[PDB]
Structure formats: C-alpha cells, structure tokens
2 protein chains.
Amino acid sequence: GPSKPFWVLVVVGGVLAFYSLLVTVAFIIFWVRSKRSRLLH
Amino acid sequence: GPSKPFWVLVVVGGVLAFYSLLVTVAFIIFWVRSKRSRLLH
C-alpha cells in the first residue's frame, strides 16, 4: 500500500553510486593531472 | 521488524562504489603510466 522498501534501496544505491563515482573519480583525475603545473611538450 | 536496513545500505553502497572506483580509477592511471613510460630510449 505505502510502497515497498525496494524504492528507498534503489534511490539510495542509485544516487550514491553516480555522485560518489563521478565526484571521487574526477577528483583523482584532477589531482595527478594538475600536479604537472605545466604543459607544452 | 528488525531487518538491518542501514547495515545493508552502507555495505551495498560501500562495496559497489569501492569496486567500480578502485578498478576503474587504477585502469585509466595505469593506461597512460605504461604508454607514457618508455624509459628505453
């Protein structure tokens, strides 16, 4: 009647996976790439 | 009544994010690490 917990489970695992993966992974890419501090080869 | 909801939310979202993040993050970094390595010229 009031929806099953299956909703709160997909909603949490869904947003957490995209937000944590894109924000955390992108953070690593900028940390080692920015460490260069210079370009032009 | 007791079904350990918070426990599964952290365990499920914790492993899923650590698996795709640890394997994918290490995959891209190692790709340019070997190609941009050479050290044999």
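Since chain B takes its numbers from Swiss-Prot, the residues it shows come out as 148-188.
Structure method, as recorded: solution NMR.
Positions of Cβ are set from backbone N, Cα and C atoms, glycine also.
Among the mutagenesis results in Swiss-Prot, B:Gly160 to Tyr has the note: About 75% loss of IL2 release. The residue drawn here is the original one. A helical conformation is recorded for B:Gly160 (mutagenesis position) in the three-state DSSP classification. Its own atom aside, the Cβ of B:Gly160 (mutagenesis position) has 18 Cβ atoms within 10 angstroms in the protein chains shown.
Where Swiss-Prot documents B:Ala164 to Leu as a mutagenesis experiment, the accompanying text is: About 75% loss of IL2 release. Around B:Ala164 (mutagenesis position), there are no C-beta neighbours below 8 angstroms that are at least 6 residues distant in the chain.
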